[PDB]
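Participant: Take this structure first; my questions come after.
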Amino acid sequence: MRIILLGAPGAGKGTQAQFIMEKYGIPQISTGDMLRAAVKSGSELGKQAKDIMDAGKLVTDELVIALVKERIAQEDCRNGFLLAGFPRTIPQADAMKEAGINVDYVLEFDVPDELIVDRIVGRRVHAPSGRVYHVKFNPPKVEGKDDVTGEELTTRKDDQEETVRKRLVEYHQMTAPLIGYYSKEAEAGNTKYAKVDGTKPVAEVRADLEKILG
Ligand SMILES: Nc1ncnc2c1ncn2[C@@H]1O[C@H](COP(=O)(O)OP(=O)(O)O)[C@@H](O)[C@H]1O
Ligand SMILES: Nc1ncnc2c1ncn2[C@@H]1O[C@H](COP(=O)(O)OP(=O)(O)O)[C@@H](O)[C@H]1O
């Protein structure tokens, strides 16, 4: 099973990707996580992203295409994968198509813009794994601690209100056109498309996704 999650920053993609990876046994491919990890480790492929993410802007297509190509070639993707945060531009989607990377489901998270800032300013992450929490809306069992390892959560350097508003502008200009892109692909029979109400509680969105995926 191959899945793309579409939606604005803060729509809930990383949150729901974790459940899907747990239940269906396919890896989550998050370009944001991969880029942040490359910066942290000083990896030659991706360390360049530091100042760009800080500015709320998109990394170059060629950098994230290279990262994703490297990642999905790995054996743990042989049976499928989930993309969360990629593709982010029409050229990134076309690069997938040209490489023959078809997907089974495209799942769009519908969330009002007005909810995004308060979601992202409360976001806390377990950097080693990517797991995501919210201090008020989806808290860990123990404050400031990852549920799975118990390790300290952190706040992403780019999760400030003003940076979020810049990311939302980028989303509307560059990334929202992928909704139509994959709607058209679904009409051709190349994927299944579904839209979900991302304002429901985390557990209910999860249940809604399980209905679709099986
Ligand atoms: N259904 C929801 N209701 C309220 N908050 C949510 C919901 N889903 C996720 N969140 C929280 O909002 C923030 C954004 O979710 P996240 O999954 O990181 O979004 P994305 O990966 O789409 O940017 C996180 O702090 C997360 O805990
Ligand atoms: N596919 C991508 N193309 C370009 N830039 C990306 C991509 N994925 C992540 N980024 C960069 O990483 C930043 C954080 O993205 P991400 O972790 O997906 O956060 P959010 O879920 O809040 O959108 C983006 O603002 C951008 O700089």
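Header says: X-ray crystallography, 1.6 Å.
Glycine is no exception: its Cβ is also placed from the backbone N, Cα and C atoms.
As listed in Swiss-Prot for this protein:
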{"type": "BINDING", "residues": "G10, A11, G12, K13, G14, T15, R119, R123, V132, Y133, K200", "note": "ATP binding site"}
{"type": "BINDING", "residues": "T31, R36, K57, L58, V59, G85, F86, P87, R88, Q92, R156, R167", "note": "AMP binding site"}
{"type": "MUTAGEN", "residues": "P9 to G", "note": "No loss of enzyme activity"}
{"type": "MUTAGEN", "residues": "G10 to V", "note": "No loss of enzyme activity"}
{"type": "MUTAGEN", "residues": "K13 to Q", "note": "Drastic reduction in enzyme activity"}
Participant: Could you work out which of the recorded positions (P9, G10, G14) has its C-beta surrounded by the smallest number of other C-beta atoms within 10 A?
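Facilitator: Relative to the other recorded positions in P9, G10, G14, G14 has the fewest Cβ atoms within 10 Å.
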Participant: Using a 10 Å cut-off on CB atoms, tell me which of the recorded positions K13, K57, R88, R119, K200 is the least crowded.
Facilitator: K200
Participant: Give me the Cα-Cα distance between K57 (AMP binding site) and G12 (ATP binding site), rounded to a whole Å.
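Facilitator: Cα to Cα, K57 (AMP binding site) and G12 (ATP binding site) are separated by 20 Å.
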Participant: Of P9, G12, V59, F86, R88, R156, listed as recorded positions, which ones have a Cβ less than 6 Å away from ligand 2?
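Facilitator: Among the recorded positions listed, those whose Cβ sits under 6 Å from ligand 2 are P9, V59, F86, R88.
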Participant: Given the ATP binding site residues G10, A11, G12, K13, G14, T15, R119, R123, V132, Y133, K200 in the record, what is the largest Cα to Cα distance, rounded to whole Å?
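Facilitator: Farthest-apart Cα atoms in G10, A11, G12, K13, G14, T15, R119, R123, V132, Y133, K200 are separated by 17 Å.
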Participant: For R156 (AMP binding site) and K200 (ATP binding site), determine the Cα separation and express it in whole Å.
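Facilitator: Here the two Cα atoms lie 24 Å apart.
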Participant: Note down the number of other Cβ atoms within 10 Å of the Cβ of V59 (AMP binding site), including every protein chain shown.
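Facilitator: A 10 Å sphere around the Cβ of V59 (AMP binding site) contains 17 other Cβ atoms.
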